[PDB]
Amino acid sequence: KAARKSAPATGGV
Amino acid sequence: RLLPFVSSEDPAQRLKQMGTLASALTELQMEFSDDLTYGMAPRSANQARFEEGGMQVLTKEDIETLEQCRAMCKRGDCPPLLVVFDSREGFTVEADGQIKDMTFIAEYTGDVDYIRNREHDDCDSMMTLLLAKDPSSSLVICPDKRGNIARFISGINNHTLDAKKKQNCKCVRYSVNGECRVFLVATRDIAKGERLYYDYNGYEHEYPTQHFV
Ligand SMILES: Nc1ncnc2c1ncn2[C@@H]1O[C@H](CSCC[C@H](N)C(=O)O)[C@@H](O)[C@H]1O
């Protein structure tokens, strides 16, 4: 299974 | 507000910084690309309105800081970072000058592809770009052939009660002129020599981190 990173698209920094 | 980074003042220091990146990019059979590249997925597939439950919009002021940072990298004013090999982590990225809180570090770059074309990909550095309701529309950044500093940055161990204390930057996705873009921003003031760390699982939990230091 592939393992990629994820980041949010809401809530800012 | 986003802050532009401060490039090292000594040109020889900026060369040594670029050198460590060129070296690590070479060991990985990679070319340097400080942009998203679109075969795989066309630029036209990257639409922020396709993100499930929407994507935050980068302000005019922050797009101006992003463009300024982009223009700085183009002329040789790279951010003050060093690619350093570590016995426990492999390639890592450390601050080589002060990096203030809210400073734009880098954009996560590489070839853009459909998650469906990379379901059996061994790349330890794949990053989500667009998360759409239709899985045939979801995008991912693939720095296996070309990339920048972002792919060498370390992640935190999400299993231990204290690995969050190592985190000094955050990865975020913003809509920039209607397209999904992935950026790294300092969440606190980072001193010269501090290793950079962010949460590889800032939204989905698709990265195994149990063995991380
Ligand atoms: N906190 C940490 N501890 C241990 N390994 C880590 C880590 N953060 C990142 N890594 C390593 O880095 C990979 C993500 S890609 C980061 C660049 C990589 N170290 C390289 O040499 O090309 C992970 O799969 C893991 O092998």
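In order, the residues displayed for chain A correspond to 24-36 in Swiss-Prot numbering, which applies throughout.
Cβ coordinates come from backbone N, Cα and C, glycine included.
DSSP classifies A:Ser29 (mutagenesis position) as strand under the three-state reduction. Experimental mutagenesis at this site is recorded by Swiss-Prot as A:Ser29 to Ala, annotated: Abolished methylation at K-28 (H3K27me) without affecting interaction with TSK.
Among the mutagenesis entries in Swiss-Prot is A:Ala32 to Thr, noted as: Abolished interaction with TSK. In sequence order, the list of same-chain residues 6 or more apart from A:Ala32 (mutagenesis position) whose Cβ falls under 8 Å from its Cβ is empty.
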With an 8 Å cut-off on Cβ-Cβ distance and a minimum sequence separation of at least 6, pull the same-chain contacts of A:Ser29 (mutagenesis position), or say none.
none
